[PDB]
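**Q** My questions all concern the structure below.
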Amino acid sequence: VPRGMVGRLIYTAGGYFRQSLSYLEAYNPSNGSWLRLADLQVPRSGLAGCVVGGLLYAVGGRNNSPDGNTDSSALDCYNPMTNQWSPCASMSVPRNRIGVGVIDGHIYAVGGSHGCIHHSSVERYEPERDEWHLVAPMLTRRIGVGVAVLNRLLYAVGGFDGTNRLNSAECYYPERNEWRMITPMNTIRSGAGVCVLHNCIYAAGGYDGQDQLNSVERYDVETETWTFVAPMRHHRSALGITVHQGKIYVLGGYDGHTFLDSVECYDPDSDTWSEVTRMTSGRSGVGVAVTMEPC
Ligand SMILES: O=C(O)/C=C/C(=O)O
Ligand SMILES: O=C(O)/C=C/C(=O)O
Ligand SMILES: O=C(O)/C=C/C(=O)O
């Protein structure tokens, strides 16, 4: 369903065009409209977004601006009921080009960079305590990593370890606090959009070291294989991604020439992408999540 009373919107927070952005905007698939909402307190690109208990969280990132460039350890929370951002406890370390996933109401922050450091560390946020705690680190240092959750397991996909862009991927098993490699993708991808739909982890787009990608592949956890699906209409890296009522939406990114405003929607029943709207301005490195309409 789409309940609150209210529908669910696709929120895009932050991003990058010439400098890091503070925009918070919300798209409504049911009518095509965009709403501009309360700016982030600090501009940030390379952040991740997620939702827990109806609240939107913005995690990590970096503020690229002429004043200077500052990697972010911030966790900030947006309440659609109040149109207000509130600071939460900060992470143990700044994490630019972070990946995030939610299990059992807990936020996992994965990887990312801090200056020339590439993290394998992972930490977990408990909103009921407003506390972060480190957990087992990944087997691999990963920035520009895509993260998704399927069947209460956390997956970290692709990225960049400081020297090589990665096709590798790994899975975190919470009850054993353990990471294990899974089958690698068929394509090297950093800055891909990663999400979950039905029983598959999707990895769309990204950068393979030479080109921005339009190819899309998905990992069936039952068969442990990756297979390509229809490619997106636009090549893009540093895209935002989310799932809304059974379809995948990809937002913006960089195609090697333009910071895209294109939003594309994947229908898995027909294996086709369509353009569904344009963001109000081209940008990359956004955080995206889905929650109730604001007030
Ligand atoms: O500064 C950035 O966030 C990246 C820009 C790009 O991909 O060209
Ligand atoms: O896990 C929760 O508390 C709810 C998350 C959501 O709003 O989807
Ligand atoms: O591999 C990188 O460093 C960047 C990838 C991207 O543009 O998202």
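Easy rule for this one: first residue shown is 1, then count along the chain.
Including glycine, each Cβ sits where the backbone N, Cα and C put it.
Quoted from Swiss-Prot for the published mutagenesis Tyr16 to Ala (Swiss-Prot position 334): Impaired interaction with SQSTM1/p62. While the structure shown retains the original residue, Swiss-Prot records the mutagenesis experiment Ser45 to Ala (Swiss-Prot position 363) with this note: Impaired interaction with SQSTM1/p62. While the structure shown retains the original residue, Swiss-Prot records the mutagenesis experiment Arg62 to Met (Swiss-Prot position 380) with this note: Impaired interaction with NFE2L2/NRF2. Under its mutagenesis annotations, Swiss-Prot gives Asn64 to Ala (Swiss-Prot position 382) the following note: Impaired interaction with SQSTM1/p62. Here Swiss-Prot notes a mutagenesis experiment, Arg97 to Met (Swiss-Prot position 415), with the remark: Impaired interaction with NFE2L2/NRF2. Quoting Swiss-Prot on the mutagenesis of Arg165 to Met (Swiss-Prot position 483): Impaired interaction with NFE2L2/NRF2.
Help me picture where these features are in the structure shown.
**A** In the shown protein chains, 23 other C-beta atoms lie within 10 A of the C-beta of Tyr16 (mutagenesis position).
Secondary structure at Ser45 (mutagenesis position), as computed by DSSP, is strand. All protein chains shown were included, and the count of other CB atoms within 10 Å of the CB of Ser45 (mutagenesis position) stands at 24.
The C-beta environment of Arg62 (mutagenesis position), restricted to residues of the same chain at least 6 apart in sequence and closer than 8 Å, consists of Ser20, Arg44, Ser45, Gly46, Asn69, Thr70, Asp71, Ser72, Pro94, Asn96, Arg97.
Note: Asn64 (mutagenesis position) has non-local neighbours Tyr16, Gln19, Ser20, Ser45, i.e. same-chain residues 6+ apart with C-beta under 8 A of its own C-beta.
Annotation note: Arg165 (mutagenesis position) sits in a strand segment as assigned by DSSP.
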**Q** Within a 10 Å radius around the Cβ, which one of these mutagenesis positions has the most neighbouring Cβ atoms: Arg97, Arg165?
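**A** Counting Cβ neighbours within 10 Å, the top one is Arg97.
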